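Colleague: Please find one structure pasted underneath; my questions will follow.
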Amino acid sequence: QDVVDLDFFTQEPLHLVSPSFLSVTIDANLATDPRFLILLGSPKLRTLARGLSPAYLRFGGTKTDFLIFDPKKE
Amino acid sequence: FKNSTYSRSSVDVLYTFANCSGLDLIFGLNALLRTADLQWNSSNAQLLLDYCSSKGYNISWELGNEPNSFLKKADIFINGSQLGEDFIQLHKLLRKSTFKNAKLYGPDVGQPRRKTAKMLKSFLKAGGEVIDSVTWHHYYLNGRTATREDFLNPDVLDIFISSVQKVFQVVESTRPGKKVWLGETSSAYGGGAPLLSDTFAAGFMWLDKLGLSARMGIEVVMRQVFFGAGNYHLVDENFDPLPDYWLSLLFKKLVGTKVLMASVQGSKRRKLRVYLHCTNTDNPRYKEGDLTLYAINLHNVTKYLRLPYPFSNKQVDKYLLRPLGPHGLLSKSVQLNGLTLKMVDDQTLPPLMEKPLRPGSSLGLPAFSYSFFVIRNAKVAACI
Ligand SMILES: *[C@@H]1O[C@H](CO[C@@H]2O[C@@H](C)[C@@H](O)[C@@H](O)[C@@H]2O)[C@@H](O)[C@H](O)[C@H]1NC(C)=O
Ligand SMILES: *[C@@H]1[C@H](O)[C@@H](O)[C@H](O)[C@@H](C(=O)O)[C@H]1NCCCCCCCCN=[N+]=[N-]
Ligand SMILES: *[C@@H]1O[C@H](CO)[C@@H](O)[C@H](O)[C@H]1NC(C)=O
Ligand SMILES: *[C@@H]1O[C@H](CO)[C@@H](O)[C@H](O)[C@H]1NC(C)=O
C-alpha cells in the first residue's frame, strides 16, 4: 500500500523566516578571475539574479581572509 | 592561498550587480590582518569603508570566513574571545561611518564540532552584543568522495538536524533570541560533487535543507553559490540555470514566511519528507489563508498523499519537478508538470505553471521527485 496520511499543524506560525530566507553567495575568489567585470555585467545573469529577489548576496569565501583592498589599483 | 588585491573597480562591479538585481550585499572583510599582539588591524577596512561611504553604497558586513580553520589556512590561531573583540572594533568603525546603522554578521564558523562550538560560544560571550545575526556554515558531504547514493540517502539528510540543534544549544546559552543564519551552505564542500551538485539529484538535499532550516528556526539560508567555479552553482558558466535554480525560483514564488508543520502518520518518516508553510501572499494567484505544502519522495515508487480534514476536498495546485531525460536524476534539465523550464530569452523568465488537481484527489508524488502543492481556499487564520 502506497497511500500516506498527512497531519498538519496550522494553529499558529511556529517560526517566521525572512522574506530573504533563500539567499545566495558569490565566492570571494571570483574577484580574482580576470573576467569578473564581464561576468557580473552579463544581462542574462542579472535577469536570473533578479528572479531570486529579495535575497541577500554574501560576497565571501576562503579567499575573504586573503584579500586586501588597494585604493590605487586599476 | 596567497594574498591578493582588489580595486575600487571590482567593488563597483559587485555593488552594481547586487543593486541592479534587487539583492542586499553582504561584504566579508579580511580578518587575518593582525597587529604585533594579534589584535585585528582595521586600517585596510577603514580604506574600504571610506570608499563605500563616498560612493553612497548601502552594504552589510562580515569579518572573517571560517575562523575555526585559520591555523590550517594561514598558520595563525585566533581564539573566539579575540575574534569577538575584533568584531567590537569593526562595530565601532561602522558606528563612526556615514551608514552608522549598517548590519554586522558573524562569525561564519563551520559546523559545530567540539572545537568549533567552543570558538562560537567564546565569540558570542565576547562579541555577541554587536552582531545582528549569528552565521554558521554547513555541508553534507565531501565533493571528492560524494556518491549518488549519498545524495538520495535519508540518513545523510538527517545529519543536518543534529548540527542545527547543537548550534542552537550554543546560542541559547550565550545570546538567547539572537537570529541564526546559515551563512554558507551546499550539498558538498571542495567545490561540489562533479556531475551531482549541478543536477536534478542536488535538489533532494537543497529542498530538505530549506524545509528543515525553516522548521527549526533558521531565519536565512545562503546558498554556496549563485554563480562560480564550483559545481554547486545555481547558474553554470554559460549563464544557464541548473535544476536548483528552478527549484529555488519555484520555492520563492510559492512558500511564505510563516512556517507551519506537516508530518506523515506511521513509524516511517525517513523517505517521505514533508514541510508546510503559509503560501507566499505576494503570489497573485493565491489568497490570504492558503497553504503551501512541499514534499520529497525518496522511495522508489509513487506515493499518494492524503490531506487531513478540513482540507481534504479543497482545490489543490500541483507543481511537480522531474528531470528531462535521458540522464534521469543526473540531468541538468528539469520539467515542471511535464514542461521543460527554460528562459524565454536573456531578459525573460518563463511563467511557472500550475497543474490543478481534481478536488478530493490524493496528491501523487512519483519516486525520486519533489513537488509543491498549494491548497487553495484553505482559510487558515494563522496565515491571514
Ligand atoms: C525498492 O525499495 C525497496 C525498499 O523500499 C520499500 O519497498 C518498496 C517496494 C516501496 O514499497 C517502498 O515504499 C518501501 O520503503 C528495496 O527493498 C528494493 O530493493 C527497491 N527496488 C529496486 C531498487 O528495484
Ligand atoms: C566554504 C568556503 O567559504 C568557500 O570558499 C569554499 O569554496 C567552500 C567549499 O569547500 O566548497 C566552503 N568550504 C568549506 C570547508 C569545510 C571543510 C570541512 C572539513 C572537515 C574535516 N574534519 N572533519 N571531520
Ligand atoms: C596596520 O596595517 C598598516 C598597513 O599594513 C600598517 O602600516 C600599520 O602600522 C598597522 N598597524 C598596527 C598597529 O600594527
Ligand atoms: C585568546 O587569545 C588572546 C590573544 O592572543 C589571549 O591574550 C587570550 O588569553 C586568549 N584567551 C583565552 C580564553 O585563552
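What you see of chain B is 160-543, where the numbers are those given in Swiss-Prot.
According to its header, the structure was obtained by X-ray crystallography, 1.9 Å.
Every residue, even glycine, has its Cβ placed from backbone N, Cα and C.
What Swiss-Prot shows for this protein is this:
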type: MUTAGEN; residues: B:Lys161 to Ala; note: Two-fold increase in the level of secretion upon addition of GS-modified heparin. No association with GS-modified heparin; when associated with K-161
type: MUTAGEN; residues: B:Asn200 to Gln; note: Faster electrophoretic migration typical of a size reduction and partial decrease in secretion. Larger size reduction; when associated with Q-162; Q-178; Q-217; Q-238 and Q-459
type: ACT_SITE; residues: B:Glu225; note: active site, proton donor
type: MUTAGEN; residues: B:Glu343 to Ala; note: Loss of heparanase activity
type: ACT_SITE; residues: B:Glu343; note: active site, nucleophile
type: MUTAGEN; residues: B:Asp367 to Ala; note: Strong decrease in heparanase activity
type: MUTAGEN; residues: B:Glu378 to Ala; note: No reduction in heparanase activity
Colleague: For a Cβ distance below 6 Å to any atom of ligand 3, name the mutagenesis positions from B:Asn200, B:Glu343, B:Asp367 that qualify, or say none.
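Modeller: B:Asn200, in sequence order.
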Colleague: Please determine which of the mutagenesis positions listed here (B:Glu343, B:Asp367, B:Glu378) has the lowest count of neighbouring CB atoms within 10 Å.
Modeller: B:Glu378
Colleague: Rounded to an integer, what is the Cα-Cα distance in Å between B:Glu378 (mutagenesis position) and B:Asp367 (mutagenesis position)?
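Modeller: Cα-Cα, rounded: 15 Å.
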Colleague: Near ligand 2, which of the mutagenesis positions B:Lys161, B:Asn200, B:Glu343, B:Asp367, B:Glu378 are found, taking a Cβ distance under 6 A to any of its atoms?
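Modeller: B:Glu343, in sequence order.
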Colleague: Would you mind pulling the DSSP three-state label for B:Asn200 (mutagenesis position)?
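Modeller: Going by the DSSP assignment, B:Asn200 (mutagenesis position) belongs to neither helix nor strand, so it counts as coil.
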Colleague: From the mutagenesis positions B:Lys161, B:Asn200, B:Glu343, B:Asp367, pick the residue whose C-alpha lies nearest to the C-alpha of B:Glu225 (active site, proton donor).
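Modeller: Comparing Cα positions, the candidate nearest B:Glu225 (active site, proton donor) turns out to be B:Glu343.
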Colleague: If we check Cα distances from B:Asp367 (mutagenesis position), which of the mutagenesis positions B:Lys161, B:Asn200, B:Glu343 wins as closest?
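Modeller: Out of the listed candidates, the nearest Cα belongs to B:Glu343.
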Colleague: Between B:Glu343 (mutagenesis position) and B:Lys161 (mutagenesis position), how many Å separate their Cα atoms?
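Modeller: Between the Cα atoms of B:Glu343 (mutagenesis position) and B:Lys161 (mutagenesis position), the distance comes to 22 Å.
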Colleague: Looking only at C-alpha atoms, tell me how far B:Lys161 (mutagenesis position) is from B:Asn200 (mutagenesis position), rounded to the nearest Å.
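Modeller: Between the alpha carbons of B:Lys161 (mutagenesis position) and B:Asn200 (mutagenesis position) there are 18 Å.
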Colleague: Listed in sequence order, which of the recorded positions B:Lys161, B:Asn200, B:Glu225, B:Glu343, B:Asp367, B:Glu378 sit with a CB under 8 A of chain A?
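Modeller: Cβ contacts with chain A under 8 Å: B:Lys161, B:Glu225, B:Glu343, B:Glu378.
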Colleague: Here are the recorded positions: B:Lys161, B:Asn200, B:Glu225. Which has the lowest count of other Cβ atoms within 10 Å?
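Modeller: B:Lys161, out of the recorded positions B:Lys161, B:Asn200, B:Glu225, has the fewest neighbouring Cβ atoms within 10 Å.
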